[PDB]
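Asks: Below: one structure in C-alpha cells.
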Amino acid sequence: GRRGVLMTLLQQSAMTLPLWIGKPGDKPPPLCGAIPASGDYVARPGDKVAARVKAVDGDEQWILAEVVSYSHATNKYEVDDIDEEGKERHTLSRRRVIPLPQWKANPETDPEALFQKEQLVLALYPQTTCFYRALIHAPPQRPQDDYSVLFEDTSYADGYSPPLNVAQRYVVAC
Amino acid sequence: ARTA
C-alpha cells in the first residue's frame, strides 16, 4: 500500500545518493554530507529538501519534499510532498527550505564533511517522512552506513530516544 | 507526509 510505497521511495533516494569521490587536493563541495549550501543558494526543480510546512490546523513539521520551482519575483519556492497523500503544493520562504545533501561524504576520505558526535541536527524519523531534532550518536564508519542519532523524545525519562539509524540523505543542520 |  501507501506505506510500503513511501518507505521504498525513501530507501531508493537514500541508496542512490552519490558518493563524493575527490582526488588529492579537492575539497568536498557544498551539499556533500554536512557541508552546507552556499549563501544565497537556490535549489533546483527535482531537488529534495526539508520543508517547514504549517498544516491547516497550525501544526508545524519539517517534511521531506521536492522542489517544483522558485520565483525570484517573490523569493518563494514551490515544493511537493514526496507523499502522494500530500495533495498541497506549498509556497515557502527560503528560511523554510533546507536543501538535502547531494552527495554522501565518505568517512574514509572526507570525514570533515560528516556531522560530529553530539552535534544537533534535523533527522528523518524512521517510518516517517518528517524531520525532528536529534543529536549525532555516531557518524557512519563506512560509505554505506547510516548515522546513529538520539532524537529528542520526552517519552523517555532522560529526554532521548535509543540510537536510531538515519541515512546521510536525511540528516541536515538544525 | 507521514509524521511521528
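Count begins at 1; order follows the chain as displayed.
Positions of Cβ are set from backbone N, Cα and C atoms, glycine also.
Quoted from Swiss-Prot for the published mutagenesis A:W62 to A (Swiss-Prot position 175): Does not strongly affect binding to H3K4me. Under its mutagenesis entries, Swiss-Prot includes A:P101 to A (Swiss-Prot position 214) with the note: Does not strongly affect binding to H3K4me. Among the sequence features in Swiss-Prot, the mutagenesis site A:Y125 to F (Swiss-Prot position 238) is noted as follows: Does not affect binding to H3K4me3. While the structure shown retains the original residue, Swiss-Prot records the mutagenesis experiment A:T129 to A (Swiss-Prot position 242) with this note: Almost abolished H3K4me3 binding. In Swiss-Prot, the entry for mutagenesis A:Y132 to F (Swiss-Prot position 245) states: Reduced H3K4me3 binding. The structure shown retains the original residue. The mutagenesis experiment A:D153 to E (Swiss-Prot position 266) is recorded by Swiss-Prot, whose note states: Does not affect binding to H3K4me3. As a published mutagenesis entry, A:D153 to N (Swiss-Prot position 266) appears in Swiss-Prot alongside the note: Slightly reduced binding to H3K4me3.
Help me see these features in their spatial surroundings.
Replies: Of all the Cβ atoms in the protein chains shown, 23 others lie within 10 Å of the Cβ of A:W62 (mutagenesis position). Taken residue by residue with DSSP, A:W62 (mutagenesis position) is part of a strand.
The secondary structure of A:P101 (mutagenesis position), as reduced to three states from DSSP, is coil rather than helix or strand.
A coil conformation is recorded for A:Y125 (mutagenesis position) in the three-state DSSP classification, outside any helix or strand. The C-beta environment of A:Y125 (mutagenesis position), restricted to residues of the same chain at least 6 apart in sequence and closer than 8 Å, consists of A:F131, A:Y132, A:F151, A:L164.
The Cβ neighbour count for A:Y132 (mutagenesis position), using a 10 Å radius and every protein chain shown, is 20.
DSSP assigns A:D153 (mutagenesis position) to coil in the three-state reduction, outside any helix or strand. Close to A:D153 (mutagenesis position) in the fold, though at least 6 residues off in sequence, lie A:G159, A:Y160, A:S161, each with a CB less than 8 Å from its CB.
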Asks: Pop the Cα-Cα gap between A:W62 (mutagenesis position) and A:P101 (mutagenesis position) into the table, whole Å please.
Replies: 16
